[PDB]
Amino acid sequence: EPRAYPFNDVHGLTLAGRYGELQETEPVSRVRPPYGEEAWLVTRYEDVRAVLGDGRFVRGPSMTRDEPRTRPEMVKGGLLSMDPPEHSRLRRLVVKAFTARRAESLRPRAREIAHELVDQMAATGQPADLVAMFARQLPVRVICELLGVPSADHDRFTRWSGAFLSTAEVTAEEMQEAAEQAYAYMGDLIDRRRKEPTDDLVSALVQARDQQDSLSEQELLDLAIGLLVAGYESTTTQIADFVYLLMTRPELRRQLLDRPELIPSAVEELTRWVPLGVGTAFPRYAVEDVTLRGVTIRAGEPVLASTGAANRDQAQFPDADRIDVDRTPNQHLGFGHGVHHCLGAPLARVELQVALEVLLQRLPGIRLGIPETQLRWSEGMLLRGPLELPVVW
Ligand code: HEM
C-alpha cells in the first residue's frame, strides 16, 4: 500500500501527476523509495512549510538512520545534518561572514566569469555544449571567488570539484584522491588567511565572533567544503534547467529580452516552478508523535516534505502550473524554509540572474541545437537536468 517513490520522471522537468492527486486525496501518504526506509510524504504547500518549520521535526537522526533516498551511496554531515542548538551556533557564525552584501559584491566578477565562459564556448563553434562549458563552470568558479581561492588555482580546484557532482564519471579511488586534495588545499588556505587576513569569505569566517565563541579549525574546513558542495551542483543544474526553459518557451525569452529588469523576479518564478529534485531530499524525523491532516506520524518516523510539489500547490499559487515572471506574491519553498533555509540563496539568486542576463546579452537567439526529444537527461538521481545542452545562436 505504500507507493513506489520517486514519482518524477528524470527525463525532463515534468512534475508527476501523482503529486497533485495526493494533494487532493492523500496529503500525508506512504512511500517506498528505492533505498532506505519507507516514509511519509507530505505534499501540500501548507503542510510542507509546517514540517520544515516545526521544532518537532529534526535532522540529527540522519547520522544514524537509513534515510529514504534515490541513490545508494549517501553523503552525511554538514549543517543539513544538525539540530538547534548545535546548528544554530554554526549557522550564526557562518551568516555573520556570509552576508547578503558579500553575496551582492560578487555580482561584477560573476558577470566577468560568465562572459569569459561564453567566449570559450563561442570559440569551439556551433553546436556547443552549454552544460559542460557554462553551467558546470560558472558556480564553482563563483565559489572560488567567494572563498578567496587565488585565480591561478581556479582550474585545478574546479577540476577537483567536478568529481563531487552526481553525474561525474569517476571511481571511488579517483574520488577520494580529489577529496583529499580539496581538503588539503582548503586547510592550507584557511591557515594562510588566519595568519594574513584578506577580504574573502575564508578570512571573515576565521575572524567571525559570536560573543566569545568562534569556529574551530575543523568547523572552518568542513564549512568551506560544505558550501562548495551545497553551492555547486544545485546552481549548475538550475542554470541548465532555466536556460532549457528559456530556449523552449518563446514568450519567456521575449519578455526577458524586452525587459531585462524582470530577470530577478523571473528567477524567483522559475525557482518556484521548476521541480528540481528527483525526490524530496533531506528527510525529517519526528521527535515525538505528531498529527497532520488527521494522520499520526509516530516518533522516529521519517518524513519527506516535497518543496517541488509545494511550489505547484494550486491552493497557494493561482494557476500553479503557469510560468508568470510577474507573479505576486511568490512565497515559494525553492530555497527551503525554517532554520535550514538555504544560506546561499542571496548568492544563488545573483548567479542565476547573471547567467540569464549574460546569456541573453551575448546569445539573444540561443536555442537548442537538436530536437527537444533527443536531449539526454541526467540519471544521477539527485537532481533533474540535461547532461548536455547543445546550443546554436
Ligand atoms: C540554485 C541553487 C541552490 C538551490 C536550488 C538551493 C536550495 C537549497 C535548499 C532548498 C535548502 C534547504 C534544504 C532543506 O532544508 O532540506 C538549501 C540549504 C543549504 N544551502 Fe542551498 N541552494 C542553492 C545554492 C546554494 C549556494 C550557492 C550555497 C553556498 C554558497 C548554498 C548553501 C547551502 C547550505 C550551507 C544549506 C544548508 C543550510 C542549513 O542546513 O542551515 N546553497 N539550499
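For chain A, we keep the numbers from Swiss-Prot: what you see runs 5-397, in order.
Determined by X-ray crystallography, 2.4 Å, according to the entry header.
Cβ coordinates are placed from backbone N, Cα and C, and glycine is handled just like the others.
As annotated by Swiss-Prot, substrate binding site applies to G81, with the evidence given as experimental evidence. Sequence-distant contacts of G81 (substrate binding site), defined as residues of its own chain at least six apart whose C-beta falls under 8 angstroms from its C-beta, comprise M67, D226. DSSP classifies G81 (substrate binding site) as coil under the three-state reduction.
Annotation for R95 (heme binding site): same-chain Cβ neighbours under 8 Å, separated by at least 6 residues, are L83, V343, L347. Feature annotation from Swiss-Prot assigns heme binding site to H91, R95, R288, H344, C346; the stated evidence is experimental evidence.
What Swiss-Prot says about the mutagenesis result for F286 to A or V is this: Decrease in catalytic activity. Classification of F286 (mutagenesis position) by DSSP places it in coil, neither helical nor stranded.
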Proximal but sequence-remote residues of the same chain as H344 (heme binding site) (Cβ under 8 Å, at least 6 apart): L56, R63, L83, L84, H91, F286
Distant-in-sequence Cβ neighbours of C346 (heme binding site), under 8 Å, six or more positions away: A234, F339, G340, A352
Heme site span - longest C-alpha distance across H91, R95, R288, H344, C346, in Å: 19
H344 (heme binding site): secondary structure state under DSSP, collapsed to three categories: coil
